[PDB]
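Peer 1: Take a look at the following structure, please.
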4 protein chains.
Amino acid sequence: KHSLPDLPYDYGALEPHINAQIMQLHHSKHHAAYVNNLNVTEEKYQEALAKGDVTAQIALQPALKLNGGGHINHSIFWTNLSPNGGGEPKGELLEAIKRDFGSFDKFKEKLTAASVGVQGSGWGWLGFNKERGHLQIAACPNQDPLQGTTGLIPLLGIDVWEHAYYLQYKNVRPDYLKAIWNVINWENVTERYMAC
Amino acid sequence: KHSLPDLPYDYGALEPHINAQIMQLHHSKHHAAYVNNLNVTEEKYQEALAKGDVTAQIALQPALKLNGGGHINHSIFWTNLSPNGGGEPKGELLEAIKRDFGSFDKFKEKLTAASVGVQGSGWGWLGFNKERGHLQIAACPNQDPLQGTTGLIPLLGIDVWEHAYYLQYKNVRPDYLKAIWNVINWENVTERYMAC
Amino acid sequence: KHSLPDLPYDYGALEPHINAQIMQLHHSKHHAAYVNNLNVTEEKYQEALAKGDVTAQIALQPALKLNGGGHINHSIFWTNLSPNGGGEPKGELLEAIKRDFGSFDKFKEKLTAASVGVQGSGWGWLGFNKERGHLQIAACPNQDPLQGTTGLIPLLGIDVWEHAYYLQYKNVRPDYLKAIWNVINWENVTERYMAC
Amino acid sequence: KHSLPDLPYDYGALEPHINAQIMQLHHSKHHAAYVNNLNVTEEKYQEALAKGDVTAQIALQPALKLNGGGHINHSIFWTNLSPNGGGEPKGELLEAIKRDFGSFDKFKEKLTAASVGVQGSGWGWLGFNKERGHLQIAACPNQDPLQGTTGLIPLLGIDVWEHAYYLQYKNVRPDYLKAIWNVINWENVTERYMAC
Ligand SMILES: [Mn+2]
Ligand SMILES: [Mn+2]
Ligand SMILES: [Mn+2]
Ligand SMILES: [Mn+2]
């Protein structure tokens, strides 16, 4: 039922910021596995739910969150990147950012600190808080998705699982984050922002 | 779809060990709420699953675990108690206990320590480990059910949420546990044991 | 080293909103135990730290958080209540509240929903976010303290562990929260607010 | 106060099972950082403890567990590996394994499944349960150390953080685990076993 989305660009389109090998493995191996495991899990769940098996439903939660979240997180991630990205955003998004973070650079600073501070595997996110009407930074462990676990609407996500950058930046997570700013697709972040 | 099971005895049948007021509130108020909230949650979940909404499925996990677990835990609990309970078990169960804990009294000791040691709300459990083929003691937080979260088959559960004993024993959890041994339905624990 | 603070009022001073029995048990039994267990734990920790025993330091974390948090949370709680409290706050605090929540009543609404929504044992909090410079509502499980786990400065806390209200309101948590508004010490919340 | 232990062998001594690049990065970069961050954290903690600052003590727990656990876990890991390892264990350890797992191969199977099943970052462990007197398999998230969080005495640990194997086995965690069996230092696991 769920499927692996095609990448809107070639695997080597983000060089030299993120090399082709990482993109190929990240998409065709990591994301593909999450989609496949998600469909298997949803199927078992449909089954447990049909016969009112509460125990089975609860036992399947970790697998559904990990794989379901994995699919959601990476799907957004691909659209957040672009060989034509980089620079700074414009319009209302830029204003919202100055408003809520003081300046674009302070925002970069914050999101970078949150991403680098993730203990173990996880994601750094720029999300929108519907209740307050402000932008908000949050970090999620493993594949826990932003909206499903915090209620925030995801605008921009940064994957900090080691498979995201190890082949190229090894243990230096800060180098990875410094480079990713050059390929952020602000046009996509902007429309996600305008949508909510 | 799920329903509140009738108690196999009168509300005051466990006096003076657990008074009638607690039993009445615990069953007709606490357990009833879990069953009702469970049906509402499973329904929303059926809905999220039908349209492949992964985000909604993940957001509903806490409510399904709390209410689904609440229903499962209390349902077992009622059958674990009896106005004719108390004393010690006999047969294979008693042997399994001596085998795995040394003696019946050391077992009581262990399970009591685990129950009293729960930080906040939770349950103390005597469960069966299918893999090892031995009895095992475990404690679960809030309403997290034994089997669904640990894989152990539940044999005997002791509810240590404060609503379990506060009206009668106030803050003295140890007095509550000392009294509950007088109403344990060993015949029920035995058949749960024989079943697995 | 740490000690049980005296209550700034008589045990029955909050009647009929919170009866004397609850206040007496809550202070002399529950809080006293947390203080005593905290001193024992800090002592063991001083010891583990002296000989560089990392394993022991990590094993003691749950007990230090539960008891240390228990002491911190209840200490603030006593000052948040007053036989002369109730009504609405005035000055800058009232403005900060209208600003961040729309109105005082919407604020009450929010904090009440957060408190009632705590699964199991926990606290509902009105805190101050130093980074953003705005008021913020948060809920913490068990005795996890607000500042130590979220960074927010605590202004007003509402204890929703069942021992907080069970003797008087039984399972009806909403009745408990409706009554507590009549004894909130706004003068204390205000000065905590002015301090940060 | 704490220090980076020297490796008991050359960085390329485990080839071709684990290449030299991984060993060099894993030891001189990853482990070194944990030791350095641990000393900084213990120092801040000594300070918080001296002035009875409970809030600061609690805020430092995540950093102490991650770095303290990181140091403990990797220190054991280095001794668990050897260019002269591989094969099967002998003596009492082998008997304990047959006893508790049926056979050596079923044990390998179990530990492999536990290691591969870790969601995100973590470790698979073969530990000793002092209470029961049996061997036990457990998995821990991130750098949470075995003994400090479960009470089990660590005998053999397998690091499944992606930095452990990504450069060489990429996303195929099962290939990594199949290869690591060839360098397990059973003589070290045996003496850890005899010690407890
Ligand atoms: Mn990824
Ligand atoms: Mn209950
Ligand atoms: Mn309390
Ligand atoms: Mn490692």
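Shown for chain A, in order and in Swiss-Prot numbering: 25-220.
Per the header of the entry, the method used was X-ray crystallography, 2.3 Å.
Cβ atoms here come from the backbone N, Cα and C positions, even for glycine.
Annotations for this protein, taken from Swiss-Prot, read as follows:
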| type | residues | note |
| --- | --- | --- |
| BINDING | A:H50, A:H98, A:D183, A:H187 | Mn(2+) binding site |
| MUTAGEN | A:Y58 to A, H, N, V or F | Reduced enzyme activity |
| MUTAGEN | A:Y58 to F | Loss of nitration. Enhanced dityrosine formation on peroxynitrite treatment |
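What does the local environment look like for each feature on the list?
Peer 2: DSSP assigns A:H187 (Mn(2+) binding site) to a helical segment in the three-state reduction.
In the structure as shown, the Cβ atom of A:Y58 (mutagenesis position) sits within 10 Å of 22 other Cβ atoms.
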Peer 1: May I have the list of same-chain residues other than A:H50, A:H98, A:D183, A:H187 whose Cβ is within 8 Å of the Cβ centroid of the recorded Mn(2+) site, in sequence order?
Peer 2: A:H51, A:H54, A:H55, A:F101, A:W185, A:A188
Peer 1: Please report the Cα separation of A:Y58 (mutagenesis position) and A:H187 (Mn(2+) binding site) in Å, rounded to an integer.
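Peer 2: A:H187 (Mn(2+) binding site) has its Cα 14 Å from the Cα of A:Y58 (mutagenesis position).
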Peer 1: Please list residues from the chain of A:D183 (Mn(2+) binding site) whose Cβ is under 8 angstroms from its Cβ, counting only those at least six apart in sequence.
Peer 2: A:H50, A:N97, A:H98, A:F101, A:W147
Peer 1: In three-state terms from DSSP, label A:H50 (Mn(2+) binding site) for me.
Peer 2: helix
Peer 1: Which ones in the same chain are close to A:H187 (Mn(2+) binding site), with CB under 8 Å and 6+ residues apart in sequence?
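Peer 2: The list for A:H187 (Mn(2+) binding site) reads A:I46, A:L49, A:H50, A:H54, given in order along the sequence.
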